[PDB]
Amino acid sequence: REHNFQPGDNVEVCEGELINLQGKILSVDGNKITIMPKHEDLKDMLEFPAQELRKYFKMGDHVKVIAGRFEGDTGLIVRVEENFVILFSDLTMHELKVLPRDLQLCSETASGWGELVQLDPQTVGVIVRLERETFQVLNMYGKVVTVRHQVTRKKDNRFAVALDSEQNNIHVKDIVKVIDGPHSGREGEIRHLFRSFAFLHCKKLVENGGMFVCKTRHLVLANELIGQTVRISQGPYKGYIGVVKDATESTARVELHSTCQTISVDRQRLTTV
Amino acid sequence: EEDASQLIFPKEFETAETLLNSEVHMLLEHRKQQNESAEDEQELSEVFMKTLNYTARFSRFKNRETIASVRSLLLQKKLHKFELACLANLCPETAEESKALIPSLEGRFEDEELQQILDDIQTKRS
Amino acid sequence: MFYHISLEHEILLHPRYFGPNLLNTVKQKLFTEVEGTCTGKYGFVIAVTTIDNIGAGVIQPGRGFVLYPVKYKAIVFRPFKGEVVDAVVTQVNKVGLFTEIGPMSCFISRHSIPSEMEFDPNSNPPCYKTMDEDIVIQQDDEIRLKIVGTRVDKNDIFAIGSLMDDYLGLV
Amino acid sequence: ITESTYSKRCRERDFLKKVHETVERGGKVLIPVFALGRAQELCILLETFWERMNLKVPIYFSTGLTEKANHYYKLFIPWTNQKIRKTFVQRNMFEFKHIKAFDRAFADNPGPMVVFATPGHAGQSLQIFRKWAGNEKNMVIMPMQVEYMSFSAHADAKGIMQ
């Protein structure tokens, strides 16, 4: 057997003269805890061992799973039987059947991520689920792929512009409706952008953590000169030899060989030597 | 912590005046009257007219004189404001029903005069 | 249930609104950014009935924005422990029931009532049906239910409804 | 074993007249291309028209694939028409003196200009189509004024008969 009692949890008494007393755990020990539970309407302080206790919770409190197949999931209970306790998860509305010993009282928020990855340097993607050795990534396919850890990272274009069916400008974190395609009728939020695709999120959608992709037009809003030695062939600095440190379409930063200056020269006055 | 059986409220709500369903309806429809009077102003989201139709199709009273009369007879007897709102909005049919709705009504009022005041409000419901 | 209490809010007004319509802009900003919000203490606000006063506008040092404390009266509505609340019923799935009391995603499970009430899929409109098939709980009807639970879900509430008490049916 | 799936001067003259009338009114055209042969034919016909009328308002083509097609068409002169081979000694006709590379169509600068879109939809055309909708001359010619000028790339029935 095993005992895992944490402070703040609600426990009950299943046998003895002090039965049906619910208290809050303060501390814990190994085998004979001699625990100190804060009972309701009782200022005199009692002692209870580990075998007498049982993790009974009041109805409508945040619960977490310590171990088992349902571990890592939170929710709210419905009714605690002798040994049959059910709860609905915060992510999906699937009924979870858990043992009463495998429940704990915690106030933390559920986790339930979504960074931009590169399967190959021509394709981008967003991971939908964190696994131990693989990445589950939903690309612009509608199909979830399974790739190894060693994908690369691409800089996201947070200032990108996309166009819907009404030719209206949309950007990141914008709610858009789906009116065409295989999944018309749903609604999503923009996370990353492409030339003709947009990534969508719906918190009510339960498949792959809410990640989905839709096309942009099927929605609606709801230098070589660098490092080169040049000659200034025109102007007041005519004849000076320099190396281009920086250049634009019009001007260039020329590091003069003879002086300690770097000067801005118009590129029409420069001759590559 | 908070409960209705022991009437445990947060400490800031000592003057928390509670409005009846038709009072909420008349205030909300007055807000729409002023909003329609307010030109060049955007309309509000689905929550407002959602609450408005919830107060419409579940309204217990229809004329403001009925609310005035029920309040004017209810403040004379010793009631809590939350108890007053629960009694005036639950719309009971029998006295034992009125006891069985809220645990805070257990033993607060005598059964015969409770039957009398339900007879009064059942005469003035429409 | 609907209360009528006093709330507090702070308005950060940009300097571009420092004109003849300043206080009106403050009221418009308040009406913009208090609607459609829920909190775990003061409940989900319905609407602002009136504004008591607009406080003194303290100019923040280092920013152009002015901070305006606002005292106003707003209708709030939250679940309560041990109270019977009127509800709205919609279509029924094979697992549960969709109830919407305003913004409330209240749910009814199979571990809140004895087996006197059942659900069948044989009828074309899904509804809750007993063995006698007397009471019908389908879309758009009047029921009563009791809520004890309340939870916070990022300005959303998750709760559980109960039907243990008698005469909690249609009128 | 032959294909079997199925005027030209008049269509080319009408397309050139439409382009000239739209560019002489100060507006900009956004004709798209989807095939390489149609793109090269449109560029060469445009370039000889611009050289013949001798007007200097620019024509631009986009993408990193149409440039590769231009280079390969430049390197394969013997596989071209009689005029391109015969007048090659004067000048390479695929070395365009008027059609230049589009740095986002000169950053979408104002004025009359000709722009070639990468697809025939997809990216690098819809931004131009939305940026020029409801303009003075919004002439976009698929194979907000919309014109229809189609060039046949395959043979017709009489060509197969011949």
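The residues of chain A that appear here are 416-527, 536-573, 575-646, 703-753 by Swiss-Prot count, in order.
So this one's electron microscopy, 3.6 Å, going by the header.
Using the three backbone atoms N, Cα and C, a Cβ is placed for every residue, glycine included.
Sequence annotations record features per position, and here Swiss-Prot assigns DNA binding site to A:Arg619 based on experimental evidence. The feature domain 'KOW 2' is assigned by Swiss-Prot to A:420-451. The feature domain 'KOW 4' is assigned by Swiss-Prot to A:594-627. The domain 'KOW 5' annotation in Swiss-Prot covers A:704-737. While the structure shown retains the original residue, Swiss-Prot records the mutagenesis experiment A:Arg577 to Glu with this note: Reduces the affinity for Pol II elongation complex; when associated with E-578, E-579 and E-582. A mutagenesis experiment is reported in Swiss-Prot for this position, A:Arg577 to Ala, and the note states: Reduces the affinity for Pol II elongation complex; when associated with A-578, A-579 and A-582. In Swiss-Prot, a published mutagenesis experiment is listed as A:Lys578 to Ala, annotated Reduces the affinity for Pol II elongation complex; when associated with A-577, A-579 and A-582. Looking at Swiss-Prot, you'll find the mutagenesis A:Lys578 to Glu noted as follows: Reduces the affinity for Pol II elongation complex; when associated with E-577, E-579 and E-582. For the mutagenesis of A:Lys579 to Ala, Swiss-Prot gives this note: Reduces the affinity for Pol II elongation complex; when associated with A-577, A-578 and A-582. The structure shown keeps the original residue. Under its mutagenesis annotations, Swiss-Prot gives A:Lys579 to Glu the following note: Reduces the affinity for Pol II elongation complex; when associated with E-577, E-578 and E-582. A:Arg582 to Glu appears in Swiss-Prot as a published mutagenesis result, with the remark: Reduces the affinity for Pol II elongation complex; when associated with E-577, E-578 and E-579. Here the residue is the original one, while Swiss-Prot reports the published mutagenesis A:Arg582 to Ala with the comment Reduces the affinity for Pol II elongation complex; when associated with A-577, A-578 and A-579.
Long-range contacts of the domain 'KOW 2' (A:420-451) within its own chain (CB-CB distance under 8 A, at least 6 residues past either end) are made by residues 457, 460-465, 467-473, 476, 519-520.
Here the CA atom of A:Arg619 (DNA binding site) lies 13 Å from the CA atom of A:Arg582 (mutagenesis position). Checking the mutagenesis positions A:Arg577, A:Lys578, A:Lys579, A:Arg582 against chain D with a Cβ-Cβ cut-off under 8 Å leaves no residue at all.
Of all the Cβ atoms in the protein chains shown, 10 others lie within 10 Å of the Cβ of A:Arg582 (mutagenesis position). When Cβ atoms from all protein chains are considered, those within 10 Å of A:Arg577 (mutagenesis position) total 9, not counting its own.
Minimal Cβ crowding within 10 Å, among the mutagenesis positions A:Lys578, A:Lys579, is found at A:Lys579.
Geometry remark: A:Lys579 (mutagenesis position) versus the residue listed as 'DNA binding site', CA distance 15 Å. The Cβ neighbour count for A:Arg619 (DNA binding site), using a 10 Å radius and every protein chain shown, is 15. Residue pair A:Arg577 (mutagenesis position) / A:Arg619 (DNA binding site) shows a Cα separation of 18 Å.
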